[PDB]
Amino acid sequence: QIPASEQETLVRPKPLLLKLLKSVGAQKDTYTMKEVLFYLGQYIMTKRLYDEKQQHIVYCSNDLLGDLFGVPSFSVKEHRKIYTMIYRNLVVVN
Ligand SMILES: O=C1N=C[C@H]2[C@@H]1[C@H](c1cccc(Cl)c1F)[C@]1(C(=O)Nc3cc(Cl)ccc31)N2CC1CC1
C-alpha cells in the first residue's frame, strides 16, 4: 500500500510541527519521514493520546496535535490519511 521509500523522504517542518518535534527530539533543520513518524508516535504515546484498547484511535482534540492535523481524532490504521495530515505541516526537500 505505502512504499518503504516514503520513510526516506527529507522534510522541513513548518513552525507548529517543529514545535511538537522539539518536545520529543533534538532540533534540526531537516528530518526524514522516518524521524517525523517516530517523534510524532513518541509524542502521542508519552502524552497517552492513543487508546489502543478500544479501536486504535488517537484522540487529539485537547492537544496541539489536533491543531496540527485539523481533526479531533483519527485511526492509527489509516496510514495514507496520516501521511496527508503530516504533509500539510511540512515542505519536502528534493
Ligand atoms: O500503525 C501504527 N500503529 C501504531 C503506530 C503506527 C503508526 C504509523 C507508523 C508508520 C507510518 C504511519 Cl502513517 C503510521 F501512522 C504510528 C507511528 O509509529 N507513528 C505515528 C505518527 C502519527 Cl502522527 C500517527 C500514528 C503513528 N503509531 C504510533 C502510535 C502512538 C500512536
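We number chain A the way Swiss-Prot does; in order, the residues shown are 18-111.
Quick check of the header: X-ray crystallography, 1.8 Å.
Every residue, even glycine, has its Cβ placed from backbone N, Cα and C.
The domain 'SWIB/MDM2' feature in Swiss-Prot is assigned to 26-109; the stated evidence is sequence analysis. Break the domain 'SWIB/MDM2' (26-109) down by DSSP state and the numbers are 37 helix, 17 strand, 30 coil.
The mutagenesis experiment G58 to A is recorded by Swiss-Prot, whose note states: No effect on its ability to induce apoptosis. All protein chains shown were included, and the count of other CB atoms within 10 Å of the CB of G58 (mutagenesis position) stands at 14.
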